[PDB]
Amino acid sequence: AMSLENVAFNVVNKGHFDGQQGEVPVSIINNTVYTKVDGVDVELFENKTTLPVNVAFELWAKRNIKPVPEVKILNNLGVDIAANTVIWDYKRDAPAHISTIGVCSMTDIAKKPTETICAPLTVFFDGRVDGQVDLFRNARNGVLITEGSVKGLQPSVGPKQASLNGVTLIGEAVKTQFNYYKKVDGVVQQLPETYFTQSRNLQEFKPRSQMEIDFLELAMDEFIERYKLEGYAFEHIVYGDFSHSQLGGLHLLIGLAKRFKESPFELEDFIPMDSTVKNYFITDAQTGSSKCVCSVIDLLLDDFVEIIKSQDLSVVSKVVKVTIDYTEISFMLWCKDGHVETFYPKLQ
Amino acid sequence: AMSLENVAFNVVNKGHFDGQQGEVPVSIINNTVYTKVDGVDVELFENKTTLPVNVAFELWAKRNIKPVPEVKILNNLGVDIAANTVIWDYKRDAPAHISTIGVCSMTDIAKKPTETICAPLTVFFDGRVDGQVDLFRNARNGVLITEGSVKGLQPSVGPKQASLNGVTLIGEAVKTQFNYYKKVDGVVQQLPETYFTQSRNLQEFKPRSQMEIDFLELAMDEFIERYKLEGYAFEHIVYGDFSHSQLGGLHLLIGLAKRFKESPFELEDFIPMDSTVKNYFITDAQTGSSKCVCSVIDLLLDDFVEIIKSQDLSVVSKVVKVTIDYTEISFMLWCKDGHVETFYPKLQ
Amino acid sequence: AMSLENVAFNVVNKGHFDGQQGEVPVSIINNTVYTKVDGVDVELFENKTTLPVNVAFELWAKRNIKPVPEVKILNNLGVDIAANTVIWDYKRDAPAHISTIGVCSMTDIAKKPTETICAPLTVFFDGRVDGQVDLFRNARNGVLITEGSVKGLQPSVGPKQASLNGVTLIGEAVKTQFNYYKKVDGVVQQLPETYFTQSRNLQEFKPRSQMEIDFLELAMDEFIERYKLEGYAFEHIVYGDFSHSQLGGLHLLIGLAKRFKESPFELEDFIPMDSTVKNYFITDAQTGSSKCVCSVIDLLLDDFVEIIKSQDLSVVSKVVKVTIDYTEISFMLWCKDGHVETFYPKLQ
Amino acid sequence: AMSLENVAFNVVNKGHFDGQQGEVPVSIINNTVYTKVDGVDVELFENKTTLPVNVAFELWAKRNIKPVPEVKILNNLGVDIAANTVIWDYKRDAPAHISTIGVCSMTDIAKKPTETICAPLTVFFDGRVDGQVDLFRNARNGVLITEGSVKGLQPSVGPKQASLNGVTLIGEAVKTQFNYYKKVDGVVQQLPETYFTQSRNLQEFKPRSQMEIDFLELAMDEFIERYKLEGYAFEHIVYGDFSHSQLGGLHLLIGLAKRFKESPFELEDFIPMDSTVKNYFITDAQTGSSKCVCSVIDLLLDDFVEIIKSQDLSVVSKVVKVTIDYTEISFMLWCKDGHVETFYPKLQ
Amino acid sequence: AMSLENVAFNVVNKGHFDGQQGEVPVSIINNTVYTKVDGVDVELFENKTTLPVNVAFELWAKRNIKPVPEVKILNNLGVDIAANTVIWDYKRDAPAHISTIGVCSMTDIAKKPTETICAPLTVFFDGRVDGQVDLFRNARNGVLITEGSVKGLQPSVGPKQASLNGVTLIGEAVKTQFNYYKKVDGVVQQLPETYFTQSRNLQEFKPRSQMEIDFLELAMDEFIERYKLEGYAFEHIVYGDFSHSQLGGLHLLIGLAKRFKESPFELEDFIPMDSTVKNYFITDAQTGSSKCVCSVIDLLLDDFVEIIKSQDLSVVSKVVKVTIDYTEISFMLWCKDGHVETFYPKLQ
Ligand SMILES: COC(=O)c1ccc(S(N)(=O)=O)cc1
Ligand SMILES: COC(=O)c1ccc(S(N)(=O)=O)cc1
Ligand SMILES: COC(=O)c1ccc(S(N)(=O)=O)cc1
Ligand SMILES: COC(=O)c1ccc(S(N)(=O)=O)cc1
Ligand SMILES: COC(=O)c1ccc(S(N)(=O)=O)cc1
């Protein structure tokens, strides 16, 4: 018995949809769902999606509340749809996928992922759910996560962090590092070697290596000396050049995090979505240096050093391709006289 | 288990709410309710009310589908709320009453009319429903309709016509003439002797007596002669003066009906509600004669003749009270030398 | 270069999208598209769909303006999507199909119907367009219409009438009768022998045979006698029983047409979509007889007589399957002593 | 003290804004204005404009309720704004002009037309209002209407008809024929000799000369003979060619009127504004003949005959300029061997 | 080729409008512009303006991204419109001006500021744009900013700070201090001597003089002693009196900034716009002292001291006028026995 008033009952009483029975009074005004509590209306949900308000309300209530892969990982692996769950995209306040399987009548294309309409779609399977590993084994196209080994399949070790109710974290009381498996046209793929973005914040950035601790703590000249980074243009790429009207470089999050301590700056997230490479229209408050499209990536500084130290520095400009978050990220590498000039996620 | 999807199920399968088990998928976008039928969205209801879209949808679905009093009658009798039903105002596309009793969890102020919140409210009771004559006896305030005699209760014979799903009709396969009863502060009230308006249209007006057949068919001069109406100014009051820029008189619907068969005219229904006296901004298409506030009433011409001839014609101006549709309707009577000049519903 | 302003340019200058170069200024406010004409805003389109306003505007502008099958036909044949055109559902003021193929970047699931996403979908092909007969041959699922013979393909002769810009007509200056073909899972399907509904209105109903001319003109008794219909209960089924509170029978449009010339009645089209069998909440204005779910179908009276006379009249009740508009329509047949009691489209 | 509640008071009590003291309670929800009447909300106004709901409500309430020029006339004369009144465009349900002068605090660009902001704008002046003839004399740009002679000002006799509360009529109890005057850059302009469109409808078309009575009554052959119209192609231009898939000709309203009495047809008014030449997407219900852009004009048939016979028939194609409603209307004239092939308003 | 989809292309790919060619899919739901990225809708822009959503979207995309004068300066100088740019009002999330010149078709009153409609309007000219100084020379009314001297015109030196993408800053890598020039009716004006507001924040307030450093660092008694401010009522005016139910004084931002460190308070910005004098409904959290209209100005404390020390302290109350941000700010000065009682931006 699926209904608007029962979904709202579950939200009010269980904090999300929990399969409980019961009903509460609901009123819907424009894009907002209210419920009556002692004669006054209380807001339960504001639709920020392009779906009908009652549809989005139900999908949000039925969101996965376990640690799930970040949306960028699912997108990079080509996931089209989830099996009997909703991956909620907290960066868009919207479902991560258009349709559902066995979740909501208005958005379901099927009740079970074994139905034929699901066969060409890359379905996300959660090994922590009973029988979903076996469903993946029979699936034509799909992506599977597990916490342990799967007999007969070589795993791909994913990122340490996952998303729990919109909080990206490395789990201490829960497991957030999953084994990844992917199947195309019934064939189990080898997932490529990949770096992983670290998914940290500008405001509350925490280092995850001794080099990152040293980058935040030491001065620019001292750090570049200690780790022998002369000629790699970290002054431009990581620390940022604020001397001209266009902001120079500043493509690594830890470089923004170090600057954000001393003086703040404005980042306009003009494509607000989860993606491996993020683009911002940045304005430095202290100097007035700005840049319309500033690509930023949060790589472990050790990984970024390894990437840039593993490149031929002998051509003026060329495309450098790096597998990050299971997708191919193109970089532009500019060199002169054997040293790095700039190195940025390519704007294409 | 009341729910949006169950209400929509009943509408789709039974034409209205019928207490049936079932659910269909529903999407709400702005003020409209849709349901999925074979892949595409079909409109079930457009909210024209000031209530939330899903609330109004339920009240419309639970509308009374038996012949019920016209809203102007219930208004004139001071009805505030209905006992366990919804009187739908088809002229406003909205519930006739703000609140409900045992109908909808969002608008209910009580489950049963015996709850003390209902005592100071005039509750409409339907004697055709089991136990509601008794509920009227026990109610502090109320209006009761019955199809027959209630022992000890002095009846008031209501109008011949009632409203069935927005259609105003004199019932043949159903009864539409009711006994009316009213209680104020626990005390049954004597309802006044009254005329009743005829509730006809301008498009499909039909006479209901020999005098009305005469009016529509005879010219103005021979009708006034046949029914001895000289000095009563039907030339102004009923037939209408279109010679000057301000339209003169034209306050009986039958007069508008006669003119409409010859030349059309525009009626700006600037307060579009059911009421005994209706006001329109009228523009005559043929002559350009117009009037901003032209009050119109549909009395049987026999009745109107009986009212205007009952009058003392020896004062210049006076207010004339007439009981119509159980409410007191003030007229203005202007006379000169023992003949009527004008006689119109007094604009308040 | 597809754009909102270009679509509006085509609407303003060519009456619809015509692939022309140009732009006009457009303002969007709520669900309405306006364009500036000499200083003031003029309404071009009001979105009655569940799609975004600018998306629906484009699909409406790109609607098929040739005679096309009525939506109920395409629905009965299981059509999910159209090949490189938009079938506009004028009864819903919305696209007949959720998605498009090579029409609009926001609704397109493919550019050409050969893309594998289109294979499991029944694609509508128009043989009047170059290359689409071939695209039908190569499609896994599809429905094809042609104006003439396709070599080797066994045709099904469609209805005489088609829809031209929302007008249902039998073409004289254009052809509206098509050959129909259907494919399921790569295999051409034999379309069943079928009757076709006549797609007429209650306002402007016109007979299409001597028997229908007889029905509209003769009284009930002499028509039943002339066409030997005693014991088949046209008194109930076709003419309608208005004596009781529940309206009896009245399931043929021609029967509603006869009654409408005498007294009007209200038809609540509570599922306003094109379908072979239509359901209405009907209220008879003259008598007050009414019915919540009154199924109505517009069969040529000759056909309906041929169907009801084909029936075994020796069982109390049984389901009677009739193929109409290519779909199987279940009727309920109630008999007594070798005469028909009632025969109506079975409410599901 | 201008206010929303005062404007609503005037609408409720006087049918429009009448400068009266008073207030009634108002609720605004989405684009609709409601007022409380005996416990329930009644709709006073639905905003169909691109202005805020309360702003449009005030402008509609302050609309001119005297006979005023039709919007196409004011448009053709280049009017941008009205002096101390609102010309309501009933065909757009919106103000005819973006801004106001001394009408509404939200739309006012000035309190009086003498303010210098009004100088470069063509201001409409109503000589029936005290002092506005003088304001026209002092205005840099303007259009003036009067009911009589203005000393020294050479008049232009306007059309017989005007608009009274959305009703277009030739006044009998009021005057609707005005003298027209126009000023550009402080200099009075000579208005051109012009025909006037008749502003009739397709539903209620009525002839206005013996020739038009002949057209509606006679068959095509005897009318063409009686009025010596052989070789002028009224068979195409006025009567309409419905034999081919593209509808041929049919550019005079009287021709559409004749056809409509026989078989109906659909007119898609895809630019729904008042204009001298109207464009429609037309579909003939009988034949299926259709045309995407069918320009229609309502000239008195006498005038149209006088125009087409004035023409040199010795060129293959040429643009023909005719002054109608004070604006220059380009026609296309196609001839062959001294006879007319087609003559239509040139699509721009 | 100006279009919605191309504006969105520029936003997605260049962070703002950059004249690039290309199109992306766009959907518009209520007041929000979305674009499709890999099958999911991503929000690009939420309309907070009173313009149509697609119009505001285009103007925001075309905003000036160079350091521009703060909106209060432009308003105080009477700027009506900008020449070939959009000044975006980040405090209102709306365009700073109603109309545009050569920016957007829906809002343009002209393509070039030399057109006659621009002559009476005070047009903003940016000397950093080629040929705009010369356009100012020929402009009837206008305001010009430059970074260097203009031959033949005496400059007015503006504030040190300007707005870069909504960030008010004193430019270090860009120039934010402009020369100001103004012309009324073709005559170059002398701009008056003026103080400038400092445009600082409550949260991150930074001193700009040794006296301001001392005010933040020293105690009240110590500071008033060091700078000999006895009798000027800085205890009331600048430090604030929180001992009574009405908050006393507190009209200088640096006084709020000092208090906000120790204990916070609520400021309601009930007219949220850029203005030289700001009014707040303030509630002190620590004490509960509050004031409905508390005018606040951010003057350099040295400038505020100079202003108050340059006044006659001998009358009970009088209006003190000070030129700030090129506009005349009225102050109320209250004195008793030769010392200051209060001194506040006059609430009028
Ligand atoms: C300043 O921009 C960021 O705060 C940011 C955060 C995370 C990432 S990430 N994990 O996609 O590389 C990229 C950028
Ligand atoms: C033009 O005015 C009417 O159409 C009208 C109809 C009915 C009534 S009524 N039933 O209140 O008397 C009053 C006025
Ligand atoms: C009152 O009901 C109708 O007006 C109606 C019209 C047409 C059809 S149809 N073309 O499906 O048979 C069915 C019903
Ligand atoms: C079908 O087209 C019309 O109904 C129509 C009416 C009036 C005019 S008009 N007054 O501009 O000449 C033009 C066209
Ligand atoms: C508490 O109020 C403020 O934060 C504030 C900031 C700036 C200005 S200012 N530059 O207009 O004078 C005025 C007030």
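Residue numbering: from 1, along the chain as shown.
In case you wondered, yes, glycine gets a Cβ from its N, Cα and C as well.
Per Swiss-Prot, active site, for uridylate-specific endoribonuclease nsp15 activity is recorded for C:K291. C:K291 (active site, for uridylate-specific endoribonuclease nsp15 activity) falls within a strand segment according to DSSP.
Look at Swiss-Prot and you will find C:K291, C:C292, C:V293, C:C294, C:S295, C:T342, C:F343, C:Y344, C:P345, C:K346 tagged as uracil binding site, backed by experimental evidence. Here the Cβ of C:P345 (uracil binding site) has 21 other Cβ atoms within 10 Å, regardless of which shown protein chain they belong to.
Under the heading domain 'AV-Nsp11N/CoV-Nsp15M', Swiss-Prot lists C:64-189, citing sequence analysis as support.
Sorting the domain 'NendoU' (C:206-345) by DSSP state (H, G, I as helix; E, B as strand; all else coil) yields 36 helix, 48 strand, 56 coil. Under the heading domain 'NendoU', Swiss-Prot lists C:206-345.
Here Swiss-Prot notes a mutagenesis experiment, C:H236 to A (Swiss-Prot position 6686), with the remark: Complete loss of NSP15 endonuclease activity. Within the same chain, residues at least 6 positions away in sequence whose Cβ sits under 8 Å from that of C:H236 (mutagenesis position) are C:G248, C:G249, C:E341, C:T342.
For the published mutagenesis C:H251 to A (Swiss-Prot position 6701), Swiss-Prot gives the following note: Complete loss of NSP15 endonuclease activity. Listed in sequence order, the residues of the same chain lying 6 or more apart from C:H251 (mutagenesis position) and placing their CB within less than 8 Å of its CB are C:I237, C:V238, C:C294, C:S295, C:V296, C:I297, C:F343, C:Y344, C:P345.
There are 14 other Cβ atoms within 10 Å of the Cβ belonging to C:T114 (variant position). Classification of C:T114 (variant position) by DSSP places it in coil, neither helical nor stranded. Annotation of the natural variant C:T114 to I (Swiss-Prot position 6564) in Swiss-Prot: In strain: Omicron/BA.2, Omicron/BA.2.12.1, Omicron/BA.2.75, Omicron/BA.4, Omicron/BA.5, Omicron/BQ.1.1, Omicron/XBB.1.5, Omicron/EG.5.1; the original residue is retained in the structure shown.
Under natural variants, Swiss-Prot gives C:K261 to R (Swiss-Prot position 6711) with this note: In strain: Kappa/B.1.617.1. Its own atom aside, the Cβ of C:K261 (variant position) has 9 Cβ atoms within 10 angstroms in the protein chains shown.
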Spatial neighbours of C:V293 (uracil binding site) that are distant in sequence (at least 6 apart) but have CB under 8 A: C:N279, C:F281, C:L347
Near C:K291 (active site, for uridylate-specific endoribonuclease nsp15 activity), which residues of its chain come within a Cβ-Cβ distance under 8 Å, counting only those 6 or more away in sequence? C:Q246, C:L247, C:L250, C:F281, C:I282
Cα-to-Cα gap, C:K261 (variant position) vs C:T114 (variant position), nearest whole Å: 52
What span in Å does the uracil site cover, taken as the longest CA to CA distance among C:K291, C:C292, C:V293, C:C294, C:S295, C:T342, C:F343, C:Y344, C:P345, C:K346? 17
Check the binding-site residues C:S295, C:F343 for other C-beta atoms within 10 angstroms of each C-beta and report the one with the most. C:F343
Under 8 Å, Cβ to Cβ, against chain B: pull out the ones among the recorded positions C:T114, C:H251, C:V293, C:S295, C:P345 that qualify, in sequence order. C:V293
Which numbers of helix, strand and coil residues does DSSP report for the domain 'AV-Nsp11N/CoV-Nsp15M' (C:64-189)? 16 helix, 41 strand, 69 coil
